[PDB]
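What follows is a set of notes on a single structure, which appears directly below.
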Amino acid sequence: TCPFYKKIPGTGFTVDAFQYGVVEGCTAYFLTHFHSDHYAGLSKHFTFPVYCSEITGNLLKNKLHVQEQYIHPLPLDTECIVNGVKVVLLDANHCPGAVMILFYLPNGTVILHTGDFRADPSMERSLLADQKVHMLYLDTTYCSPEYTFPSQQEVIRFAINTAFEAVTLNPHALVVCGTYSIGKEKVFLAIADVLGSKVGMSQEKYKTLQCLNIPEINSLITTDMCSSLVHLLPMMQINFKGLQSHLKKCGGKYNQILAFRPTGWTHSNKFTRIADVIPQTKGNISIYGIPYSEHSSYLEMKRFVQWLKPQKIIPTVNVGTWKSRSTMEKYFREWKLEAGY
Ligand code: NI
């Protein structure tokens, strides 16, 4: 049954609630981004209205085969009316098409649902600056102080230099990148750019990237593996056995694989810097895990919430244990006391 933290009170609205069948009294279903835990339930046999971004729209149409009539895309940074309630979609700085949603309730209450996000100081100069937020439904994925990680810019610099070096030393070395969802496209595209290659992928994956309104995308990707020296594979296949297997398949064109696994956080972040990261090697195969996060670090989250100063916070991640809930409420109190709201 639909949990409370996916219901928007004083509306007929839910957010990311597609796996509970028909939710008693919902007139419009919001989808924040195209990730499977969030869209779980949608299919071609869905007949209620779905509100989302243009890009999340292209993906529901073309990947899930939801029918054109039930997909309601909205532009970002624009005041829009939906069943008599003013709403605004903002960029969540998560994966492509990922949005936060502001609800302006008839009674004067104002609600922000972050979906998944990586908080940034640039959000402090959006339409959020213009008025007061009473409730915050918050992505709390890394809501604990141990969770530190570098900026996206730093991680990309590391990857670019690592790849460029290894390929300038051995022109017969292949770079391979893992993927299982949308998001994190920058890793493989920035590596391809430094190497003057296009990225090579399956037909299912090419299709997915065609949905994302990436500028000049036809110039950056391809389904011809042979012409491309950066290859995407399913993340499951990023291990010694899977890569060895894939090296066989290239037909004596390459003698070395360098590979990148974009992890989230990993306990090595408590002891080591980005500059100091080392791969796992076995023969002509090396695999780097790199901490490219599309979620807030603890400090980024804290800063955002302290600037926003909401009256109530309702977490949407790590809600399933009493220990998690309790730990989060302590950090929310600390934040509120340190900042005076
Ligand atoms: Ni997500």
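Here Swiss-Prot sets the residue numbers for chain A, with the shown residues being 700-1040 in order.
Recorded method is X-ray crystallography, 2.3 Å.
Using N, Cα and C of the backbone, Cβ positions are placed for all residues, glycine too.
For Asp838 (mutagenesis position), the count of additional Cβ atoms within 10 Å of its Cβ stands at 24 [all protein chains shown]. The mutagenesis experiment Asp838 to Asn is recorded by Swiss-Prot, whose note states: Impaired nuclear focus formation, reduced interaction with PIAS and increased sensitivity to cisplatin.
Counting only same-chain residues six or more apart in sequence, the Cβ atoms lying under 8 angstroms from the Cβ of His994 (mutagenesis position) belong to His793, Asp815, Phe816, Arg817, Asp838, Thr840, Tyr841, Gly963. For the mutagenesis result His994 to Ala, the note given in Swiss-Prot is Impaired nuclear focus formation, reduced interaction with PIAS and increased sensitivity to cisplatin.
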